[PDB]
Every structure is written in structure tokens, then in C-alpha cells.
Amino acid sequence: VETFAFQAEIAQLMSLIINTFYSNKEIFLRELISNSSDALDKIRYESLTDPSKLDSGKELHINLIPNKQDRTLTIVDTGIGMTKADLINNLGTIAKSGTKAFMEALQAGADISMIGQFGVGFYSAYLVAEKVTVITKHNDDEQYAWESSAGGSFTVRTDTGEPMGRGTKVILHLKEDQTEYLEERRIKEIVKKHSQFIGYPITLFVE
Ligand SMILES: N#Cc1ccc(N2CCN(CCCCc3c[nH]c4cc(O)c(C#N)cc34)CC2)cc1
């Protein structure tokens, strides 16, 4: 297991998301589903020129899987997946400018629900999760687990869990007072409200 420090500005953003009083937390799900959709768009586009990229799985879709026993909500997709370099370097570097702009916008009167307009919607996960685990598999690479409970650091390791084929699984370890997002009717409500026209099947598992 390798442990890394967040860039200072990203650590600052995560603390802001964790510490700021803001009741409209449900928007986290839209941001994560949007990121899944983008990843599915990507593998779909690449396969138009290289069909063999779907050898790792042809079905393009999103599963939402609540687990009250583990207190997790998992978002699973069969998109393009992420490389080790994505998890350690690339996505963090890209996030620097959007993080800066978002925090400046909040100072000028924007609210947290606008976070996706700055390309850093992922971090809204920490509105509801004490820990986020991301398992991912890209065609050109091994299966990895990225994880962070904030506090300035994250880890990356090779994942030895069930093989995924291709795609990304975001496991939200929910805060004790955010278990409403494990309820079928609540998740259904949020998907209909904010993610109504996503161009891939979204299957909400029940327990
Ligand atoms: N400094 C720094 C720094 C160093 C690393 C990170 N992480 C780099 C990995 N990220 C993993 C989540 C990426 C965002 C995401 C949410 N739902 C998805 C669904 C998907 O299908 C794909 C794909 N493909 C992507 C996502 C976390 C942040 C941050 C900051």
C-alpha cells in the first residue's frame, strides 16, 4: 500500500466540503453518476475505432448498490476505467485549476451544488461519506484501489478483490447520519430529480 499527500488546495477543498454547513447533500449522486456517464461515453467512442476495446465487456451501464449491513452505497459502471497514473497523478493535477476556481466562486456567492461546473464534482462525495474507496480497471492496466478518508492523504494499491473486467466502482462508506441514501425510495427520488436523462441504463439494486 502506497500513501500519498493531497495537493494543499485539494486538501483545503475537502475540508471545506466536510466542514461547511450545507443541507442539500443529495447532489453528490448526480455528480458521481455524471462521472460514470462520461467514462462510458469514453469507452464507447474509443471502440468505434478499436472494437477490441470491448473484449473486456460490451455492456455499458450503471448499477447503484446499497448495503445497510456495511453502510455503503456503491456506484458501479463499465466505463473506460482508470490507470495507476490517473489515480496518483493525472486526475489530481487536472483538478488543481478547477479546485481554485470553485473555491473562489464560493467566496463570491456560489453554492456547493455548482461544484460540477468546475470539474471537481467527485469531492461532493465527502458530503455524505466518511471514506471513499474507488476500485477501477482499465484495459491497459491492472485493477487498483484508491482510497481516502480525507485528512490530507490517500492510498493506492493493487486490488485483489473480485475482478471487474473493465470500469469503476465507487464505494461510499456513509457517515452515521447519512443512511437515508441507502433507502430505495430516496435513491429513486434523487435519480429521477437530477439524473433523469443519463444515456445508459441505471439499475437500482434492492436489499
Ligand atoms: N493531489 C491529489 C489528488 C490525487 C488523486 C485524486 N484522486 C484520483 C482518483 N479519483 C478517483 C475518482 C475519479 C472521479 C470519478 C467519480 N466517479 C467516477 C466513475 C468513473 O467511471 C470514472 C472513470 N473512469 C471516474 C469517476 C479520486 C481522486 C485526487 C487528488
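Residue numbering for chain A follows Swiss-Prot; the residues present correspond to positions 17-223, in that order.
For this deposited structure, the header notes the method as X-ray crystallography, 1.4 Å.
From the backbone N, Cα and C atoms, a Cβ is placed for every residue, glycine too.
Some features that Swiss-Prot has for this protein:
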- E47 to A: Strong ATP-binding. Strong interaction with HSF1, HIF1A, ERBB2, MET, KEAP1 and RHOBTB2. No effect on interaction with TSC1 (MUTAGEN)
- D93 to A: Impaired ATP-binding. Strong interaction with HIF1A, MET, KEAP1 and RHOBTB2. Loss of interaction with HSF1 and ERBB2. Los of interaction with TSC1 (MUTAGEN)
- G97 to D: Abolishes ATPase activity (MUTAGEN)
For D93 (mutagenesis position), nearby residues of its own chain (Cβ under 8 Å, 6 or more apart in sequence): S52, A55, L56, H77, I78, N79, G183, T184, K185, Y216
Cβ-Cβ distance under 8 Å to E47 (mutagenesis position), same chain, at least six residues away: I131, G132, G137, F138, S140, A141
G97 (mutagenesis position), number of other Cβ atoms within 10 Å: 25
